[PDB]
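Undergrad: Before anything else, here's the structure in question.
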Amino acid sequence: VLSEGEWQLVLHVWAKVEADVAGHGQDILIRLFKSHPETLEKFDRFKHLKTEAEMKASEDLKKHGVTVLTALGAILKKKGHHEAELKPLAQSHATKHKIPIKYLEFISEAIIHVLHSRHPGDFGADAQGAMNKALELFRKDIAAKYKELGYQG
Ligand code: COH
């Protein structure tokens, strides 16, 4: 459970991410794809992208980044009371998209890295610690739904 002070650090930086969701989304997905190439294979629509330049020029990739960040932002703003938003997501990622929990850990790492590159001032160690706890809570809650459905892993 994050404390009120920790949720405030998380949402204060998130408010900045919202100033340019598309730019942030693009940066995150590219970092994920370059650091863990196996993640790209889960996207039939992005499989054809071979270079970072191709990735940066893809409008469709940018649109998916807005989708991901908008859904995450909706969750974070719920401050832990996020059952209604989380279940649908866990269900589709477990049974339709077939995304192992480990990939959620990889995208969390990509988010933390990009938040650091873009907002050093609002993203020091304390905010970094609170964001990591928020992302862990997100994975933990998704992992429990995955286990119920038989996808733990
Ligand atoms: C490694 C792949 C990967 C990761 C880690 C990931 C991580 C996350 C994540 C964590 C921060 C969030 C908040 C979301 C949120 C979403 N993802 Co994904 N998804 C992933 C692969 C996918 C795929 C694949 C789809 C469908 C894309 C398509 O083909 O249109 C998807 C679709 C979605 C959608 C549209 C509705 C739905 O299909 O469920 C939302 C919202 N998501 N995703």
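What you see of chain A is 2-154, where the numbers are those given in Swiss-Prot.
Cβ coordinates come from backbone N, Cα and C, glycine included.
Got these off Swiss-Prot a minute ago, pasting:
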{"type": "DOMAIN", "residues": "2-148", "note": "domain 'Globin'"}
{"type": "BINDING", "residues": "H65", "note": "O2 binding site"}
{"type": "BINDING", "residues": "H65", "note": "nitrite binding site"}
{"type": "BINDING", "residues": "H94", "note": "heme b binding site"}
{"type": "VARIANT", "residues": "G122 to A", "note": "In metmyoglobin"}
Undergrad: Rounded to the nearest angstrom, how far is the Cα of the residue listed as 'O2 binding site' from the Cα of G122 (variant position)?
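TA: Here the two Cα atoms lie 27 Å apart.
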Undergrad: Per DSSP, what is the residue count of the domain 'Globin' (2-148) in each of helix, strand and coil?
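TA: DSSP composition of the domain 'Globin' (2-148): 114 helix, 0 strand, 33 coil.
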Undergrad: Just jot down the residues in the same chain as the residue listed as 'heme b binding site', at least 6 apart in sequence, with C-beta under 8 A of its C-beta; none if empty.
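TA: Listed in sequence order, they are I100, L105, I143.
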Undergrad: Name the residues of the same chain, 6+ apart in sequence, whose Cβ is under 8 Å from the Cβ of the residue listed as 'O2 binding site'?
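TA: Counting only residues 6 or more apart in sequence, the Cβ neighbours of the residue listed as 'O2 binding site' under 8 Å are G26, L30, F44, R46, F47.
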Undergrad: Looking only at Cβ atoms, how many others are within 10 Å of the one on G122 (variant position)?
TA: 9
